[PDB]
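Trainee: Okay, here's the structure, questions in a sec.
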Amino acid sequence: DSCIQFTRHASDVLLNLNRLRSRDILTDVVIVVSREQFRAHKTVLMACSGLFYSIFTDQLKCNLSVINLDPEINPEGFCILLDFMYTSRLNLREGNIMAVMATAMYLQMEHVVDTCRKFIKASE
Amino acid sequence: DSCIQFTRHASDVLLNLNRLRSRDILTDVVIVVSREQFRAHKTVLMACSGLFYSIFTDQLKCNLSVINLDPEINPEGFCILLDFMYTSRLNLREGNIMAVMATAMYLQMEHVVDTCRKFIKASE
Amino acid sequence: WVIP
Amino acid sequence: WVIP
Ligand SMILES: O=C1Cc2cc(Nc3nc(Cl)ncc3F)ccc2N1
Ligand SMILES: O=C1Cc2cc(Nc3nc(Cl)ncc3F)ccc2N1
Ligand SMILES: [Cl-]
Ligand SMILES: [Cl-]
């Protein structure tokens, strides 16, 4: 086509979606990771994770307001990944990289799994 | 912080939100612009438009599944802006620029209003 | 704004 | 991935 494109649009949209999350505006699901609860927007989770895409495209699960993750999932790892979904920034540290990578494999977030593998390989 | 950032994340999120819109997945509002109907995600509309942000933060309007726009709004202008919200690309043409600018002023999409003003000024 |  |  003959369209023009606003370079910062996608980043500005994501920043606003994170502001809605902060302010608990139109959040429509609670993700439970053992004793912790995380509120989020189903559409953002589906856009970022192959696991959430499969969950919320299921005719029965799409209607659930609470999703319980596998008890082996670390809440801090999930929190770091949820922040990445809404900001593009990943708080990867020596002390959390194994939990983050395991969580990203479970959530099916291939780009995160890729950078974790690379950072682990560099330390070996 | 000491975060790393995935450059293409925001663009990939927006591309996936547009794929959900295409496939009518988790759309939760119908915007009526005279005889036409447009299905969308309330969160994407709020992230892009000052008018939708004000509508869906209102304690009564946040619960509506149908929103009727002012009868003076042109459906093609709205369609072009809805596509911009989900893609960052604006299909601006000599034949639609006045309707697009009027619609962007009503929707409170300041960056679009800015480029329309500039393209109009260049033709004068 | 750019030409994509 | 970059240093933001
Ligand atoms: O690593 C990842 C990230 C990821 C996100 C999605 N999300 C969607 N995919 C499509 Cl094709 N349309 C809409 C979506 F919301 C699916 C698979 C995967 N795998
Ligand atoms: O030209 C524009 C585009 C636009 C979008 C928004 N959206 C939100 N603003 C904030 Cl501060 N937090 C969350 C949001 F969804 C408000 C005003 C305006 N004016
Ligand atoms: Cl990813
Ligand atoms: Cl805008």
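Note that chain A carries Swiss-Prot numbering, so the residues on display, from first to last, are 6-129.
Backbone N, Cα and C define each Cβ position, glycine as well.
Just lifted these from Swiss-Prot, have a look:
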type	residues	note
MUTAGEN	A:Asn21 to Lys	Abolishes interaction with NCOR2 and HDAC2, no effect on interaction with CTBP1 and transcriptional autoinhibition; when associated with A-116 and 376-Q--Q-379
DOMAIN	A:32-99	domain 'BTB'
MUTAGEN	A:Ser59 to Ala	Abolished ubiquitination by the SCF(FBXL17) complex
MUTAGEN	A:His116 to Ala	Abolishes interaction with NCOR2 and HDAC2, no effect on interaction with CTBP1 and transcriptional autoinhibition; when associated with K-21 and 376-Q--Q-379
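Any idea what these are sitting next to in the structure?
Mentor: Shown in sequence order, the list is empty: the chain has no residue 6+ apart in sequence with a C-beta less than 8 angstroms from the C-beta of A:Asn21 (mutagenesis position).
Around the Cβ of A:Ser59 (mutagenesis position), the number of neighbouring Cβ atoms within 10 Å comes to 12.
When Cβ atoms from all protein chains are considered, those within 10 Å of A:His116 (mutagenesis position) total 16, not counting its own.
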Trainee: Using C-alpha atoms only, work out the spacing between A:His116 (mutagenesis position) and A:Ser59 (mutagenesis position) and round it to an integer in Å.
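Mentor: Computed Cα spacing between A:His116 (mutagenesis position) and A:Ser59 (mutagenesis position) is 18 Å.
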